[PDB]
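J.: Would you mind keeping the following structure in view while I ask a few things?
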Amino acid sequence: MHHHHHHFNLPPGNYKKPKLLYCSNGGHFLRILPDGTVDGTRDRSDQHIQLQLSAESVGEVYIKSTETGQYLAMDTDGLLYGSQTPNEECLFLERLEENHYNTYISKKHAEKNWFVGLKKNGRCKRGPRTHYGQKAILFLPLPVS
């Protein structure tokens, strides 16, 4: 294993069932819209917030929309998008944080600590704007309906 210059505290659980990824920062579920944009919604019955995680190798995940099949990805300038096909920008290091939450670090940009993050207004943060210590990067995985 490479550790990619990060800790290796992992959250409990498996990838058997889909999840909601809930961010208490603004109270949003991570959403991958069919046009490829990514944001958050407070609408718990939205049909684009159900996500299937899968593990490449241990602690490295794909995050896929169950509705559209799109993969969460982060591009070269730190913007989240939904990708039709899996590529190196779709891999995230899923780690435990504060002994409690899940965080997701872009594997491609792991050396810069670019996280998946949702602002209080439900918009995505750009990679460079995310940091340890922010509520924006803290997620709770929740069972779907």
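The chain as shown is numbered from 1 upward.
Recorded method for this deposit: X-ray crystallography, 2.0 Å.
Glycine is no exception: its Cβ is also placed from the backbone N, Cα and C atoms.
Okay, these came from Swiss-Prot:
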- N25 to A (Swiss-Prot position 33): No effect on integrin-binding (MUTAGEN)
- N25: heparin binding site (BINDING)
- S106 to A (Swiss-Prot position 114): Decrease in LRRC59-binding (MUTAGEN)
- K125 to R (Swiss-Prot position 133): No effect on LRRC59-binding (MUTAGEN)
- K125 to A (Swiss-Prot position 133): Loss of LRRC59-binding (MUTAGEN)
J.: I'd like the number of other C-beta atoms within 10 A of the C-beta of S106 (mutagenesis position), please.
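T.: 26, counting other Cβ atoms within 10 Å of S106 (mutagenesis position).
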J.: What whole-number Å value do you get for the CA-CA distance of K125 (mutagenesis position) and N25 (mutagenesis position)?
T.: 12
J.: If you skip the near sequence neighbours and keep only those at least six away, which residues in the chain come within under 8 angstroms of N25 (mutagenesis position), Cβ to Cβ?
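T.: Listed in sequence order, they are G117, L118, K119, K120, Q134, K135, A136, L138.
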J.: Starting from the Cβ of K125 (mutagenesis position), draw a 10 Å sphere and report how many other Cβ atoms land inside it.
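T.: By my count, 21.
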